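Presented below is the structure to which this report refers.
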Amino acid sequence: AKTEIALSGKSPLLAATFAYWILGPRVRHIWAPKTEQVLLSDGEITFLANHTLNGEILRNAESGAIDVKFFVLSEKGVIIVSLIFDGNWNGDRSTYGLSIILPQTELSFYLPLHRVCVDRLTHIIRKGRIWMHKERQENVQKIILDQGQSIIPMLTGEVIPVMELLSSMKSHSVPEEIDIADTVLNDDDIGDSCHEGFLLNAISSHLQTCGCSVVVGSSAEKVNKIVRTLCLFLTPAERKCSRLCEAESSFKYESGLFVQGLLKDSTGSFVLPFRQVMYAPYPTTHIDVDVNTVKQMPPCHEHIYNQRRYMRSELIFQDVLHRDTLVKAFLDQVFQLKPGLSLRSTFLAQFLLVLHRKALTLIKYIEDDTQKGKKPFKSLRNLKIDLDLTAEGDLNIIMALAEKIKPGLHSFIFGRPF
Amino acid sequence: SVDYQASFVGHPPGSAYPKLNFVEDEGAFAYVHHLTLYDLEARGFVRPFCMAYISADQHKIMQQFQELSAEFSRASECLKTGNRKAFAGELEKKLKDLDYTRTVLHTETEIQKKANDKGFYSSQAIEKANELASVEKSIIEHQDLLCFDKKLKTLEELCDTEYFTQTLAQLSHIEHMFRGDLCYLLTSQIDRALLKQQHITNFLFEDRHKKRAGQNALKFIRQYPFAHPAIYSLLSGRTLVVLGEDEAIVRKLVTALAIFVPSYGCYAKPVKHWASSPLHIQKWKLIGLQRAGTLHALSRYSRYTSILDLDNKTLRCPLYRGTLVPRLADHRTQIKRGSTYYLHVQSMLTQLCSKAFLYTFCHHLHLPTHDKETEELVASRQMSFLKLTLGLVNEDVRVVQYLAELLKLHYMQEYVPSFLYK
């Protein structure tokens, strides 16, 4: 009725639950945190798992798809995020549900991640919903009488990283609040064809796609002095969902967050993993510090979705071709502001402030033209010139801050033409 | 279907004392802040009855969870302080009511009867005064730290909400805060999230007729000839007045173009919007005057002025060849909502601020500078504009002007022709 998995780190989260559905059981099997000093008693956990049970029972007409739950219990301080399954008959509520258990006062930590966590787990049920017909093996009716042994394996391994993933961000202590520009920009000026020409190539690429990718290098410090820099260009809620990569911490590519890291590229050729990169919320870069190059995947929503459609059911592409004058502007003089002082940060925000505001107009602009059948926007030729958007480097950028606000915006414009 | 679900499945089965939980949907996409309102004159001496609000998309709550569950914290707690306050006081009131029993109990028992009763009812008549006096102390401590009447018990519980209006105020204010969609809302956090670090750009420039205060300007520029240098004259300044025959219009069409004015700083606005005609005075940079006495200060202040005549069009300072104002305003524009035209205007000004921001700083352009002292540095400052992507020597004035606005405040805390055409 347990399985102990040690966690590499200091302060991991709490256990997870896998209660079954004949009579609704309090809990079937509970994963375990690291060999901590003190935990929360399983008897308490068993009730907490059983608590969602009758709460889960309250649902009617079970579902068509897997749906969410989320509990915060001030009494017996805990944060719970459970799921409801789709039954085997799809109408008979053969739900079993699962939820990692979270200590009090760590919903600030959790909630930005909440998209990550649901994503990670909802894949497990997608694997889980078959429904484990390998457990429908060639076996005698005594065996066909099964749950508590053959279900846990594919459940075990595929849920092991989740605690490590959640405990990863404590280890890779991605800057929560602020940074004094231990980033690049604090230097006077890099001043050279390659690196300075590189530095613009990445940041532009860092923007025309919403979410950056690995700083896949071999310094572990000069590797980490780019990931903290290219993240000045993202929201305070995105000070998280990023990782400051650590020297040989055996940490893979995890699809959810959209700034990442590794080191040494596995000492050889290593897969992206090509499967896991699609399961990221955005296309992303392929920044280096070894080669000082950049890459990128296709446009964020007119072709990843189509690529998503190809591969979602199965179960370094291009360089920066565009040079926004606006960012070529920005980066050119940012170093000219006599760095060392507080000046660049202010300038950065004022640069940033423009983009959101200039994004917000485009939000309002297109949503102003009443959407209708046979009535797409079709006025992009007017839109480009009208809003001071003629540099193709500049257009998609603000078109790329759209999806971060209107996720369906980018299809609303390019789906019909492309 | 149409809304009924304020408590349909918006009530978890108690599940904790103050708890705050969640529900999925099918169309619900709900959220619940379960708050019980324990009632003595009620079964179990408890009353779970939890008011919150329910919206759609499952998302405009989930990532917006804190303040909503930080104000539902304040709101729902506020009412709990009230019905208890009514309830705590009235409990001793009906204690005194049953205290009167003892006043009769003593008289009835053993007066002449010599206790002809048992009377073990007197055990009831005295035990009640204990636990009710006990839960009292429970109430006051709980106050500071940590059959028709049974449903009608909810009445005064819901009725005393109406009295203790703060609970009606917050949920009214909550219905004000969140809106139909998070995104336009979401930016407002982000917009002000950025604004905390940078405030210098705030005073140097503009930052509720704002639907009309925008829409009129769009109807202005898009179909008013010669209006182009008007913006320029207004942006550069350093003064402007506009007179008209019927004042029913200037009010309408000087709130339209009030957007463009650079406010001096931590003030309200410099648009006096009109006055009489003494015209003594760097204190007011937009005036109406709604009007040969004026024709003298018209020419006596041949510098720093401009005019209008709705009767027959005119102005005073139409010289501009650069491209900036064309970006700030192009008569062949398709911006429709006008309110959006405010945004397009509002955004651009930050860039004008941004360029202006650069010029003040860079610590290589002020009097300490590399070449020499006399005027070479003034030539040197010109090469800064090569980095600063000027439009034309007319735009040189604008960015040079904003220095003065920025130069002054850091300091405090420390010649033109004139045309006209029909």
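FYI, residue positions are counted from 1 along the chain as it appears here.
For all residues, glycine too, the Cβ spot is worked out from N, Cα and C.
Among the features that Swiss-Prot reports, domain 'dDENN FLCN/SMCR8-type' is placed at B:342-408, with the record citing sequence analysis.
Of all Cβ atoms in the protein chains displayed, 9 besides its own lie within 10 Å of the Cβ of B:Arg43 (mutagenesis position). Secondary structure from DSSP puts B:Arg43 (mutagenesis position) in a helix. A mutagenesis experiment is reported in Swiss-Prot for this position, B:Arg43 to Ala (Swiss-Prot position 147), and the note states: Loss of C9ORF72-SMCR8 complex-mediated stimulation of RAB8A and RAB11A GTPase activity.
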Let's see if you can do this one: DSSP helix, strand and coil counts over the domain 'dDENN FLCN/SMCR8-type' (B:342-408), in that order.
47 helix, 0 strand, 20 coil
Where 12 intervening residues lack coordinates, what is the integer distance in angstrom between the Cα of B:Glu414 and that of B:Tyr415?
31
Could you tell me, to the nearest whole Å, how far the Cα of B:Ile281 is from the Cα of B:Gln282, given 3 unmodelled residues between them?
6
